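Student: Quick one: this structure, given as structure tokens, is what I'll be asking you about.
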Amino acid sequence: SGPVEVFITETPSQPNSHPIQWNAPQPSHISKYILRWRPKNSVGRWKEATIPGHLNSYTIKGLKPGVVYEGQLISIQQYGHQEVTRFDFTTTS
């Protein structure tokens, strides 16, 4: 439970790809992860994916190079509440 330990990782891949990694808390009160991301320019329409709870990393593909995204890793609980982790990351070429 609570905000996840998520970092701006970008291991050798494409600049259109962004392999983020997060590290979970110790209680198993968190089930799913949703990653959502919006290019931090406008605050308009944005994208999301749903990542399973066993996977602690995700590759956000189909992005633009050299742009800043604001990203949120929302962690849904066991049919209850949901927690929100907020950050920004950069994709760079």
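Numbers in chain A track Swiss-Prot; the residues on display, in order, are 609-701.
Going by what the header records, the deposited coordinates were determined by solution NMR.
Cβ atoms here come from the backbone N, Cα and C positions, even for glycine.
Pasting the relevant annotations from Swiss-Prot:
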- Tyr666 to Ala: No effect on secondary structure nor on fibronectin binding nor on activation of p38 kinase but abolishes polymerization activity; when associated with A-663 (MUTAGEN)
- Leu681 to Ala: Severely compromised ability to form fibronectin aggregates; when associated with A-641 and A-683 (MUTAGEN)
- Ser683 to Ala: Severely compromised ability to form fibronectin aggregates; when associated with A-641 and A-681 (MUTAGEN)
- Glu691 to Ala: Slightly enhanced ability to form fibronectin aggregates; when associated with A-694 and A-696 (MUTAGEN)
- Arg694 to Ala: Slightly enhanced ability to form fibronectin aggregates; when associated with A-691 and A-696 (MUTAGEN)
- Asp696 to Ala: Slightly enhanced ability to form fibronectin aggregates; when associated with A-691 and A-694 (MUTAGEN)
- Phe697 to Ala: Loss of ability to form fibronectin aggregates; when associated with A-695 (MUTAGEN)
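For the listed features, I'd like the structural context: burial, neighbours, distances.
Tutor: A C-beta separation below 8 Å, combined with a sequence spacing of at least six in one chain, links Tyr666 (mutagenesis position) to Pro627, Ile628, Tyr641, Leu643, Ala657, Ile659.
DSSP assigns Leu681 (mutagenesis position) to a strand.
Sequence-distant neighbours of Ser683 (mutagenesis position) (same chain, 6+ residues apart, CB-CB distance under 8 A): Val612, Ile638, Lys640, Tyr641, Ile642, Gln690, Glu691, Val692, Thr693.
Sequence-distant neighbours of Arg694 (mutagenesis position) (same chain, 6+ residues apart, CB-CB distance under 8 A): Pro611, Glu678, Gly679, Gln680, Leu681.
The Cβ of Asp696 (mutagenesis position) lies under 8 Å from the Cβ of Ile616, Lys648, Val676, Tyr677, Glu678, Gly679, each on the same chain and at least six residues away in sequence. Under the three-state DSSP scheme, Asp696 (mutagenesis position) falls in the strand class.
Around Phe697 (mutagenesis position), a 10 Å sphere centred on its CB holds 20 further CB atoms from the protein chains shown.
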Student: Using a 10 Å cut-off, grab the number of neighbouring Cβ atoms around the Cβ of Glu691 (mutagenesis position), all chains included.
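Tutor: There are 16 of them.
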Student: State the count of C-beta atoms found within 10 angstroms of the C-beta of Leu681 (mutagenesis position), not counting that atom itself.
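Tutor: A 10 Å sphere around the Cβ of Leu681 (mutagenesis position) contains 22 other Cβ atoms.
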Student: Looking only at DSSP and grouping its letters into three states, which state does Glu691 (mutagenesis position) belong to?
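Tutor: Assignment for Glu691 (mutagenesis position) reads strand.
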